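*Asks:* Below is a structure I'd like to ask you about.
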Amino acid sequence: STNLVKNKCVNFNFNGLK
Amino acid sequence: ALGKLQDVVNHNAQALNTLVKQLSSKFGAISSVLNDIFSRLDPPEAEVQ
């Protein structure tokens, strides 16, 4: 797990959901 | 009284809502989400989905 960043465009993967 | 203009607005809004709603259709694939398709299958069958 990585840290969470606010107000920026990121490509996230939450529990297999990209 | 103003049914004609409201009717035109309704048709345009309804067409846009239907077009947005159509993204929730599998279209004969395992899922309607592209990211799931990449995250779950190999490229030979993911390409087909």
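Residue numbering for chain B follows Swiss-Prot; the residues present correspond to positions 944-992, in that order.
If you check the header, you will see the structure was determined by electron microscopy, 2.5 Å.
Yeah, the Cβs are placed from backbone N, Cα and C, and that goes for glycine too.
Here's the feature list from Swiss-Prot:
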VARIANT   B:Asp950 to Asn  In strain: Delta/B.1.617.2, Mu/B.1.621
VARIANT   B:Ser982 to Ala  In strain: Alpha/B.1.1.7
*Asks:* May I ask for the distance between B:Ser982 (variant position) and B:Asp950 (variant position), taken between their Cα atoms and rounded to an integer number of Å?
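*Replies:* The separation of the Cα atoms works out to 43 Å.
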*Asks:* Please report the three-state DSSP label of B:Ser982 (variant position).
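*Replies:* Going by the DSSP assignment, B:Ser982 (variant position) falls within a helical segment, counted as helix.
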*Asks:* Using other CB atoms within 10 angstroms as the count, which residue among the variant positions B:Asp950, B:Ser982 scores least?
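*Replies:* Each of the variant positions B:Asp950, B:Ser982 was scored; lowest Cβ tally within 10 Å is B:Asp950.
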